[PDB]
Amino acid sequence: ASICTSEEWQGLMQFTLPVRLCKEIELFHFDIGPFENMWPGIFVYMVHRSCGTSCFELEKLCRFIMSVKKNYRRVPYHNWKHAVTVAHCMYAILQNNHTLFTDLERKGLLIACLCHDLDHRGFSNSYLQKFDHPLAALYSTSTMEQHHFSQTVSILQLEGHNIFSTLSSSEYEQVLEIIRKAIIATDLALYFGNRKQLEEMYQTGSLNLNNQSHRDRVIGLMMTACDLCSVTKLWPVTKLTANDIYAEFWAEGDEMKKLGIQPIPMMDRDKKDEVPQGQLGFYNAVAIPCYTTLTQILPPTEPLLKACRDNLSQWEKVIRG
Ligand SMILES: c1cc2ncc3ccsc3c2cn1
Ligand SMILES: [Mg+2]
Ligand SMILES: [Zn+2]
């Protein structure tokens, strides 16, 4: 784990967010893309708005964030920008559903969203497992996601970073278990089971947010909705993020080609024409069901389902030349 220099974390404490942005940040379709220098600060703003201006030591929160930012790599998609996009979509969800969640959950989730793809190397779980990478050794299933939570704990545990230390001991364990579970749920592989279970609970009318296991599933889906929120932005933001996503896919493909292995068409840059159909399969099979389940469960999240439906209708218009 890398530590942020003293110069970095102090600049953030001073940061004041344009009052004209405070209005936009509250919207689901909000895009953070055009605001790079203000990401660390927009996240602090989000923390304070959601869990109070006295959630954490500001000196610690700022240390933590800048060090988190530092342990995200410069790969094309799974980078610092993505971590913050996911945190924002979660803030937007938390904000619209505030009391359904405890104060320890809100702070748990915001941080897990920031921390969720920490130290990503731009390679899928499959890859690492297929070619027996040390990380596949260390972690059998949900490989990257386990490493991310490893990193989350290994930052929390740096001199003066532990924004949770003033929690009671039963609250500290409690909060780190939200974090663990939320992160693990960003393993898309686990999402389809989760989604499927929750759907039933709903239809039956036997879904029960008091019941912990149910809550843990609802949080699971929230994490997936958040991880995928590229697809709920305005068409040109969506098109542009998709570019960065595939840039990473292709660069994973490139190493498999290099290795005399043919990559799936998703990770093969010489199969660009299949992307519009690739997208249309992902949206039908994954995103739509996701936001469709999230909106039955937490109805304020409608405009996420609405936006995704809009961008689906758009990939269609690219299939027709
Ligand atoms: C946004 C768009 C996407 N399009 C395709 C695929 C495929 C795997 S994750 C993913 C994806 C994730 N976020
Ligand atoms: Mg991930
Ligand atoms: Zn992610």
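Residue numbers in this text run from 1 along the chain shown.
Each residue, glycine too, has its Cβ placed from N, Cα and C.
Positions annotated as 3',5'-cyclic GMP binding site by Swiss-Prot, on the basis of experimental evidence: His78, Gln279. According to Swiss-Prot, the feature active site, proton donor maps to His78. The divalent metal cation 1 binding site feature in Swiss-Prot is assigned to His82, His116, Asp117, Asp227; the stated evidence is experimental evidence. Swiss-Prot lists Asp117 to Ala (Swiss-Prot position 830) among its mutagenesis entries, and the accompanying note reads: Loss of activity and of zinc binding. For the published mutagenesis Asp117 to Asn (Swiss-Prot position 830), Swiss-Prot gives the following note: Reduces activity 1000-fold. The feature divalent metal cation 2 binding site is assigned by Swiss-Prot to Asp117, with experimental evidence given as support.
Feature map: annotations from Swiss-Prot on the structure.
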{"residue": "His78", "record": "3',5'-cyclic GMP binding site", "Cβ contacts under 8 Å, 6 or more apart": "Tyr72, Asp117, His120, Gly122, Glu248"}
{"residue": "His82", "record": "divalent metal cation 1 binding site", "Cβ contacts under 8 Å, 6 or more apart": "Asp117"}
{"residue": "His116", "record": "divalent metal cation 1 binding site", "Cβ contacts under 8 Å, 6 or more apart": "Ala83, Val86, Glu145, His148, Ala182, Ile183, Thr186, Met223, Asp227"}
{"residue": "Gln279", "record": "3',5'-cyclic GMP binding site", "Cβ contacts under 8 Å, 6 or more apart": "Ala242, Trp315"}
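Neighbour counts were taken at the CB atom with a 10 A radius for the recorded positions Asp117, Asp227; the maximum falls on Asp117. The divalent metal cation 1 site is defined by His82, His116, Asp117, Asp227, and by the 8 Å test on Cβ atoms against their centroid, the other residues of the chain that qualify are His78, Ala83, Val86, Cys113, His120, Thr186.
Residues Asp117, taken from the recorded positions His82, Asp117, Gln279, are distinguished by a CB atom under 6 angstroms from ligand 2. Mapped onto three states, the DSSP output places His78 (3',5'-cyclic GMP binding site) in coil.
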